[PDB]
Amino acid sequence: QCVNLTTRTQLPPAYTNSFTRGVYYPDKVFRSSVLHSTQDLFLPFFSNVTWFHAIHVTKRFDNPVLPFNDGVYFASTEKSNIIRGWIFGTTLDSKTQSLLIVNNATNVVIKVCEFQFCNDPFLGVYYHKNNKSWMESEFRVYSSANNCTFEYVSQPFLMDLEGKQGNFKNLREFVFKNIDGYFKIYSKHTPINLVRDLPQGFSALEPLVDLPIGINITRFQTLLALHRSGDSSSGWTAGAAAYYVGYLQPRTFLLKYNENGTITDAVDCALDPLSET
Amino acid sequence: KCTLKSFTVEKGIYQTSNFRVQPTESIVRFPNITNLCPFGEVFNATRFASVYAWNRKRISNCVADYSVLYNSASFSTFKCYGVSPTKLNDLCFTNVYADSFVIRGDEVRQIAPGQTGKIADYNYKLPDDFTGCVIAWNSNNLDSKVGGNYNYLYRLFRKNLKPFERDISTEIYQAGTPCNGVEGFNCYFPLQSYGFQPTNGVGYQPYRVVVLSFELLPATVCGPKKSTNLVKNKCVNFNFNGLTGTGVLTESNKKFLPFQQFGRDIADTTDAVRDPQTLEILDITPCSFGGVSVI
Amino acid sequence: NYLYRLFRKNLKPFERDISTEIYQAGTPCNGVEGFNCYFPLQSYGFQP
Ligand SMILES: *[C@@H]1O[C@H](CO)[C@@H](O[C@@H]2O[C@H](CO)[C@@H](O)[C@H](O)[C@H]2NC(C)=O)[C@H](O)[C@H]1NC(C)=O
Ligand SMILES: *[C@@H]1O[C@H](CO)[C@@H](O[C@@H]2O[C@H](CO)[C@@H](O)[C@H](O)[C@H]2NC(C)=O)[C@H](O)[C@H]1NC(C)=O
Ligand SMILES: *[C@@H]1O[C@H](CO)[C@@H](O[C@@H]2O[C@H](CO)[C@@H](O)[C@H](O)[C@H]2NC(C)=O)[C@H](O)[C@H]1NC(C)=O
Ligand SMILES: *[C@@H]1O[C@H](CO)[C@@H](O)[C@H](O)[C@H]1NC(C)=O
Ligand SMILES: *[C@@H]1O[C@H](CO)[C@@H](O)[C@H](O)[C@H]1NC(C)=O
Ligand SMILES: *[C@@H]1O[C@H](CO)[C@@H](O)[C@H](O)[C@H]1NC(C)=O
Ligand SMILES: *[C@@H]1O[C@H](CO)[C@@H](O)[C@H](O)[C@H]1NC(C)=O
Ligand SMILES: *[C@@H]1O[C@H](CO)[C@@H](O)[C@H](O)[C@H]1NC(C)=O
Ligand SMILES: *[C@@H]1O[C@H](CO)[C@@H](O)[C@H](O)[C@H]1NC(C)=O
């Protein structure tokens, strides 16, 4: 059973600037101290990206609708792991196969399966004042599933779940693509010391997984977590976090491979005449 | 002399042919085989359901091996339609459907596509274009009990079943004054039991039957992809993860990233490869070759 | 009356293979019909 959460102020969408981000390894080929020009789905340098907030201060809870054209770059600026997972699909109401990725308090679940997805799916972590402990208590994402084709659960572990105070100190960059029936996820993590921005510099994302799913994805959504300790739809705290979403398109990039074999710099081929030269 | 196409040769040096070292001891290297679907769960299962409620299982995302099943020789019948008992190892399909049940001796013939019969029409109808295999083995010591094993049931009365159709709703069948859902005249029971006895002969003894069907439309489950040993310091024809080449493999000081398999030199030529079995990096260099001049 | 070879390990162009020795698919049966070996010939069964 899921209930739509109320008490969410409406604010116009905010878009910010991405500076040389959303670059990943095109393939698994090892190259040393060379220049490689490759044409593939990529994110433009110095582009516009959708910025969504989560701050208590309204509570700025953002889990809106987002299309999935050809691939999505998802950056998460966090300090206490508020954002939990992602959902991919077309109809989102059990009449079409959908992919679900959730990193709950103990395991990681990747499940391709038919969900009756709620309009407002979320996680909920309860904070105890009698004893200092943060634990996941609520998971309102899907109702039921009859057919369920792909299952993957990682080994059990433990996560912090505590809400720290201060500026953001973690960045998690992800790239999701769906080509030839294969769902490719590239990932990287970075330590940062900013309060609100999309950090500059160069960061090449290493591939994480290539799942043989073979479904059609034209629509994707995010899943965050809230803190509880009001009513079932008013008594919730968001927790500071932010995430930026960008859309990839077929572009040509010139990558530089150093002696270590990692991508250290890249240039867009259609940004400015200098980079084209 | 043949090169110049003349019987006299002037003083000098002439390029005739090119000496090349033929590759020897060709090797194929594929990743470790450590993911097999539970075929034993389908076969070695302690109990099987009725033929009208046959157990259905999905098979995908493994490294399957059908050679052990064929070479087991414990199955009385192994009939494959659309495929052969051999050559099945190196074929990939998107998914596999396994249907498990128990039948009698004469019922073996009826479990086949294009074959008529009461059971083939009311219990389990195979499609005309069925592709897959059927494996039947005797279970006189497991599915037969003294006094009669009546646990296995088959539909007897029915008005036709589509291929791969499951019908759990088997309400009382009316043969024509209607009895209104009550046992009586003009309406008999739809189900009937087998009653396997130890005394029953080969024509009535129980038989566990599993039907495997392969459906393809990316492939998820493939064959064992057997590999060979690794040899160095020789001109070798190598096959690393589908990448086929010729040359000598040597120890390399290059350090590959964990997600990178093979390396390419300038101008997109393979220079080093990492073998998936032990994650070892080997430099590939073409074996000795070059022109041969006659002085 | 008309028969065709069904089991064989390939033929080059324009050859005749009158020998129909039993074909081994992989424990060998040693020239006896049984497991891991099937008849190499099959009939057509033409009907009106
Ligand atoms: C959240 O809101 C949506 C729409 O704002 C609700 O969706 C409705 O669900 C009922 C029953 O499930 C349907 O009869 C309506 O047709 C739906 N409306 C629309 C516009 O699709 C949803 O039920 C709400 N969630 C709750 C109340 O928990
Ligand atoms: C990124 O997208 C935004 C909105 O999709 C662009 O901003 C819009 O620019 C047009 C004119 O080009 C204005 O009419 C709109 O009012 C702007 N949107 C808003 C919300 O003000 C923006 O130009 C795009 N590119 C960059 C680099 O930001
Ligand atoms: C996080 O998700 C995992 C996987 O969905 C949960 O692990 C399962 O928990 C149920 C309930 O006890 C068990 O029946 C399953 O066997 C578990 N699957 C495993 C271990 O692979 C886990 O419980 C979830 N964590 C929390 C805090 O709810
Ligand atoms: C102590 O914390 C745990 C969570 O780890 C909670 O389940 C328990 O209720 C707490 N103790 C009391 C007395 O509330
Ligand atoms: C599940 O798969 C079957 C396959 O035939 C399909 O008919 C059915 O609509 C799917 N969904 C459910 C809820 O059964
Ligand atoms: C995806 O869409 C194509 C459109 O041609 C269709 O053929 C295919 O069956 C669809 N796949 C799924 C999983 O819906
Ligand atoms: C590779 O990276 C290391 C640091 O991890 C560095 O010391 C070295 O110079 C780099 N280049 C090599 C080993 O060729
Ligand atoms: C059943 O289990 C035994 C022992 O585990 C194994 O040797 C046999 O191959 C299994 N059956 C099949 C059909 O593989
Ligand atoms: C592959 O399997 C062999 C045999 O157990 C083992 O020695 C080797 O470490 C394995 N390699 C990998 C990468 O798992």
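Just so it is clear, chain B uses Swiss-Prot numbers, and the residues here are 300-458, 460-476, 478-518, 521-598, in order.
Method of determination (from the header): electron microscopy, 3.1 Å.
A Cβ is built for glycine as well, from the same backbone N, Cα and C atoms used for every other residue.
For B:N343 (mutagenesis position), no same-chain residue lying six or more positions away in sequence has a CB closer than 8 A to its CB. Among the mutagenesis experiments that Swiss-Prot reports, B:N343 to Q is described with the note: Reduced viral infectivity.
One entry in Swiss-Prot concerns the mutagenesis experiment B:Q493 to N. Its note says: Reduced host ACE2-binding affinity in vitro. If you draw a 10 Å sphere around the CB of B:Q493 (mutagenesis position), it holds 13 other CB atoms from the protein chains shown.
Here Swiss-Prot describes B:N501 to T as a published mutagenesis experiment; the accompanying note says: Reduced host ACE2-binding affinity in vitro. Cβ neighbour count for B:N501 (mutagenesis position) (all protein chains, 10 Å cutoff from its Cβ): 17.
In Swiss-Prot, the entry for natural variant B:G339 to H states: In strain: Omicron/BA.2.75, Omicron/XBB.1.5, Omicron/EG.5.1. The structure shown retains the original residue. Following the DSSP three-state reduction, the secondary structure of B:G339 (variant position) is helix.
In the three-state DSSP assignment, the secondary structure recorded for B:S375 (variant position) is coil. Record note (Swiss-Prot) on the natural variant B:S375 to F: In strain: Omicron/BA.1, Omicron/BA.2, Omicron/BA.2.12.1, Omicron/BA.2.75, Omicron/BA.4, Omicron/BA.5, Omicron/BQ.1.1, Omicron/XBB.1.5, Omicron/EG.5.1.
Counting every protein chain shown, 14 other Cβ atoms lie within 10 Å of the Cβ of B:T376 (variant position). In Swiss-Prot, a natural variant is listed as B:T376 to A, annotated with the note In strain: Omicron/BA.2, Omicron/BA.2.12.1, Omicron/BA.4, Omicron/BA.5, Omicron/BQ.1.1, Omicron/XBB.1.5, Omicron/EG.5.1.
A natural variant is reported in Swiss-Prot for this position, B:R408 to S, and the note states: In strain: Omicron/BA.2, Omicron/BA.2.12.1, Omicron/BA.2.75, Omicron/BA.4, Omicron/BA.5, Omicron/BQ.1.1, Omicron/XBB.1.5, Omicron/EG.5.1. In the shown protein chains, 11 other C-beta atoms lie within 10 A of the C-beta of B:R408 (variant position).
Non-local neighbourhood of B:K417 (variant position): B:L455, each in the same chain, at least six residues away, with C-beta under 8 Å from its C-beta. While the structure shown retains the original residue, Swiss-Prot records the natural variant B:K417 to N with this note: In strain: Beta/B.1.351, Omicron/BA.1, Omicron/BA.2, Omicron/BA.2.12.1, Omicron/BA.2.75, Omicron/BA.4, Omicron/BA.5, Omicron/BQ.1.1, Omicron/XBB.1.5, Omicron/EG.5.1; May enhance affinity to human ACE2 receptor.
Within 10 Å of the C-beta atom of B:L452 (variant position) sit 19 other C-beta atoms, taking all shown protein chains into account. One natural variant catalogued in Swiss-Prot, B:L452 to Q, is accompanied by this note: In strain: Omicron/BA.2.12.1.
Under its natural variant entries, Swiss-Prot includes B:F490 to S with the note: In strain: Lambda/C.37, Omicron/BQ.1.1, Omicron/XBB.1.5, Omicron/EG.5.1. Counting every protein chain shown, 12 other Cβ atoms lie within 10 Å of the Cβ of B:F490 (variant position).
The annotation that Swiss-Prot gives for the naturally occurring variant B:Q493 to R reads: In strain: Omicron/BA.1, Omicron/BA.2, Omicron/BA.2.12.1.
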- Taking Cα atoms as reference points, rank the recorded positions B:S375, B:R408, B:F490, B:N501 by distance from B:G339 (variant position) and give the first. B:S375
- DSSP-derived structure type at B:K417 (variant position), helix or strand or else coil: helix
- Quick note, B:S375 (variant position): same-chain residues at least 6 apart with CB under 8 Å of its CB -> B:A435, B:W436, B:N437, B:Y508
- Query: What does DSSP call B:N501 (mutagenesis position) in the simple three-state scheme?
  - Reply: coil
- Message: Using only C-alpha positions, which one of B:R408, B:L452, B:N501 is spatially nearest B:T376 (variant position)? These are the recorded positions in the record.
- Response: B:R408
- Rounded Cα separation (Å) that holds between B:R408 (variant position) and B:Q493 (mutagenesis position): 19
- Distance between B:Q493 (mutagenesis position) and B:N501 (mutagenesis position) at the Cα atoms, whole Å? 18
